[PDB]
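Colleague: Take this structure, written in structure tokens, and hold onto it; I'll ask about it next.
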Protein chains: 2
Amino acid sequence: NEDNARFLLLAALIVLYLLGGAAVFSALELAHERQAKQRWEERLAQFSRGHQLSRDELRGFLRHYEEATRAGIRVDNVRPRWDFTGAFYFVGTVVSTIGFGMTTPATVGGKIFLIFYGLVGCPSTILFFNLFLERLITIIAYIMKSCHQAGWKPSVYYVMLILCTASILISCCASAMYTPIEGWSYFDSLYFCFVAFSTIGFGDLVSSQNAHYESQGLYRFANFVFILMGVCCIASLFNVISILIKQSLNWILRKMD
Amino acid sequence: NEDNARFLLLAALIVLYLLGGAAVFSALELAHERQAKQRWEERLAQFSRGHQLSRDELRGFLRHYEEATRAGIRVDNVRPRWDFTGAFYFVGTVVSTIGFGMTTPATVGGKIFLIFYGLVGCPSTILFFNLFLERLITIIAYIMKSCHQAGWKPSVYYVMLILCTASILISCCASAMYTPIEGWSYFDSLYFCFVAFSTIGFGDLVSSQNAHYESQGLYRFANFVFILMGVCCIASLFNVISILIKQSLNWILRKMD
Ligand SMILES: CCCCC/C=C\C/C=C\CCCCCCCC(=O)O
Ligand SMILES: CCCCC/C=C\C/C=C\CCCCCCCC(=O)O
Ligand SMILES: CCCCCCCCCCCC
Ligand SMILES: CCCCCCCCCCCC
Ligand SMILES: CCCCCCCCCC
Ligand SMILES: CCCCCCCCCC
Ligand SMILES: CCCCCCCCCC
Ligand SMILES: CCCCCCCCCC
Ligand SMILES: CCCCCCCC
Ligand SMILES: CCCCCCCC
Ligand SMILES: CCCCCCCC
Ligand SMILES: CCCCCCCC
Ligand SMILES: CCCCCCCC
Ligand SMILES: CCCCCCCC
Ligand SMILES: CCCCCCCC
Ligand SMILES: CCCCCCCC
Ligand SMILES: CCCCCC
Ligand SMILES: CCCCCC
Ligand SMILES: [K+]
Ligand SMILES: [K+]
Ligand SMILES: [K+]
Ligand SMILES: [K+]
């Protein structure tokens, strides 16, 4: 009966969390959304009057442009898809369950293969992350024992603190670049780092697609390394925080009698 | 030395997997991509020549258009963003690490709150999924024991088969509702179900975004229920497959000498 009670309590808490978060986000964003819509409407009306084009013609043109954008066309210069390195980027985003969405299959045959490829590849990456976490814990214990100089394994709290420090350091080091190389502000770089590392992958900000990219050989390698390390660290941090949340749920169950 | 060897072997296998997948995907998609780009360029040239406009003006118009798409401006009658229901949809996509990208924060203050909200909310959902898997295993064991009529825990193989059957049934039932209500084919519905349930979330196909949606009261509830169950089932299946892959790696290491 304890397991059922804990399951029910967690479900209720998550429901309340979702309701409160929705109310806060709506209050934060509604005015900006309305202002942006009004600005777009004014711009469309001004263009229409400017060149006397009909509304339906503009709607057809915009539908064609949406279809083109679905295939990779952008107003700025961007790297080609599916050559050999765009495919590598795509499969990397797929196996890590990031899913930026900048590149998606569009043919029958590429969607069946996508299903089978993901079905065979996501568990391997999950296992890799788990093995990385185990190795990190072992090496942390070894360093701690050597510094003090088996039963020297650190507590969960210290592991959480170390993971937080590592995540902050990796994010700041990655954000040191990404800023001057692609016209981004430091806060935007930190936001992109958090969105990519947590495997949410909104897709509003995606790195390393500007056609010519100066050196472009070392930059792609550095991007790959940074994303790999960040994803590993954030995955480990989330697992530790989940353990702590389960302990807190047990405590609140005990208190309620 | 066994753990280090296993880590190195898994890394090498993943690297080879990525290279092969990149080659196959490029071979599958390059021709389609090029043809789509040529079609877009022909359409743009025809529009420019027909209405005697200039390319720079069209580039400016297209730059203005994309900025609206980020506020959520579409060509076919989408539902409003950042209302209470839209905010609920957004937070639901956030806490599950799906990240469709159809709705993203645009103001300073909503991104700090986004970071803190995700940092506190993703581990809770991970814990919920783990508790669901434990409860499912317990109920499966109880059902099997009662049918035969503690020590009646099913093996990993049977759990994997049951999870596969459940995932297939849930996907086919969600597709049987998505296909008529949306303008989608059955295969497209199955592809969308796989992409959403695995928490990849490309964002090319997103459901329940068509403004007036007939009844629209039961439809949103059914969408919520279907996505929740599918995500739970696919998470459990991925964990079981990861365990099996680890066993296979152990066998590979033992055989090689
Ligand atoms: C040593 C391999 C370890 C296993 C790898 C596992 C998962 C891969 C994770 C993240 C990769 C994200 C895509 C980055 C590719 C950028 C390349 C480019 O900029 O073009
Ligand atoms: C009993 C619930 C507790 C567990 C909840 C955990 C995670 C939520 C997971 C997935 C929700 C995906 C978003 C679906 C919202 C659709 C609403 C709409 O169509 O407008
Ligand atoms: C230019 C770098 C991207 C092309 C593919 C590189 C894959 C190997 C990098 C990881 C080292 C094994
Ligand atoms: C249409 C429903 C949107 C608001 C979400 C709450 C109702 C559904 C889930 C409630 C489960 C307790
Ligand atoms: C590891 C520390 C070096 C990373 C920052 C380099 C700055 C790059 C832009 C000049
Ligand atoms: C101009 C910046 C190129 C990237 C340098 C970083 C390479 C070493 C990272 C480990
Ligand atoms: C078993 C419930 C799933 C089937 C729903 C069918 C809906 C048809 C849409 C018109
Ligand atoms: C006509 C739209 C049908 C939506 C309801 C589907 C069944 C609800 C139970 C999950
Ligand atoms: C009687 C046990 C509670 C079941 C309710 C369903 C929880 C989602
Ligand atoms: C353009 C370089 C192709 C990838 C090289 C792979 C070497 C291991
Ligand atoms: C004993 C080798 C462990 C390697 C850890 C490497 C972390 C980047
Ligand atoms: C074009 C330079 C390749 C950089 C990769 C370095 C190999 C470890
Ligand atoms: C002594 C083994 C080192 C392993 C390095 C692995 C790099 C990801
Ligand atoms: C706009 C009607 C939905 C309000 C949520 C009700 C939750 C019990
Ligand atoms: C009493 C055990 C609860 C399990 C219910 C699972 C609901 C899908
Ligand atoms: C507008 C009807 C709401 C249906 C959901 C209620 C289920 C408890
Ligand atoms: C957190 C209580 C509900 C907020 C208003 C819908
Ligand atoms: C599968 C080995 C790589 C061949 C294509 C570059
Ligand atoms: K994602
Ligand atoms: K996305
Ligand atoms: K994800
Ligand atoms: K995504």
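Chain B is numbered as in Swiss-Prot, which gives 14-162, 188-295 for the residues shown.
Yeah, the Cβs are placed from backbone N, Cα and C, and that goes for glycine too.
OK, Swiss-Prot features for this one:
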type    : residues                       : note
BINDING : B:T110, B:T237                 : K(+) 4 binding site
BINDING : B:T110, B:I111, B:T237, B:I238 : K(+) 1 binding site
BINDING : B:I111, B:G112, B:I238, B:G239 : K(+) 2 binding site
BINDING : B:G112, B:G239, B:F240         : K(+) 3 binding site
MUTAGEN : B:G112 to E                    : Acts as a dominant negative when it assembles with wild-type KCNK13 or KCNK12 subunits, abolishing K(+) flux
MUTAGEN : B:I139 to D                    : Increases channel basal activity. Increases the current amplitude. Confers nonlinear I-V relationship, with currents that saturate upon strong membrane depolarization; when associated with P-136
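Show me how these features fit into the shown structure, please.
Modeller: The Cβ of B:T110 (K(+) 4 binding site) has B:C135, B:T138, B:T237 as same-chain neighbours under 8 Å, each 6 or more residues away in sequence.
Other Cβ atoms within 10 Å of the Cβ of B:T237 (K(+) 4 binding site) number 22 in total over all chains.
In sequence order, B:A234, B:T237, B:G239, B:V269 make up the list of same-chain residues 6 or more apart from B:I111 (K(+) 1 binding site) whose Cβ falls under 8 Å from its Cβ.
Using a 10 Å Cβ-Cβ cutoff, B:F240 (K(+) 3 binding site) registers 25 neighbours. B:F240 (K(+) 3 binding site) falls outside any helix or strand according to DSSP and counts as coil.
In the three-state DSSP reading, B:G112 (mutagenesis position) counts as coil.
According to DSSP, B:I139 (mutagenesis position) sits within a helical segment.
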Colleague: Calculate the distance in Å between the alpha carbons (Cα) of B:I139 (mutagenesis position) and B:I238 (K(+) 1 binding site), and round it to a whole number.
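Modeller: That comes out at 15 Å between the alpha carbons.
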Colleague: Hey, how far do the C-alpha atoms of B:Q162 and B:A188 sit from each other in angstrom, given the 25-residue hole?
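Modeller: Here the endpoints' Cα atoms lie 13 Å from each other.
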Colleague: Which is it, of B:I139, B:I238: the one of these recorded positions whose Cβ has the most other Cβ atoms within 10 Å?
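Modeller: Result for the most crowded candidate: B:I238.
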Colleague: Can you tell me how far the Cα of B:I238 (K(+) 1 binding site) sits from the Cα of B:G112 (mutagenesis position), in Å?
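Modeller: Between the alpha carbons of B:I238 (K(+) 1 binding site) and B:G112 (mutagenesis position) there are 8 Å.
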Colleague: Within 10 Å of the Cβ of B:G239 (K(+) 2 binding site), how many other Cβ atoms can you find? Include all protein chains, please.
Modeller: 27
Colleague: For B:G112 (mutagenesis position), which residues of its chain lie six or more apart in sequence with Cβ-Cβ distance below 8 Å?
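Modeller: Correct list: B:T106, B:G239, B:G241.
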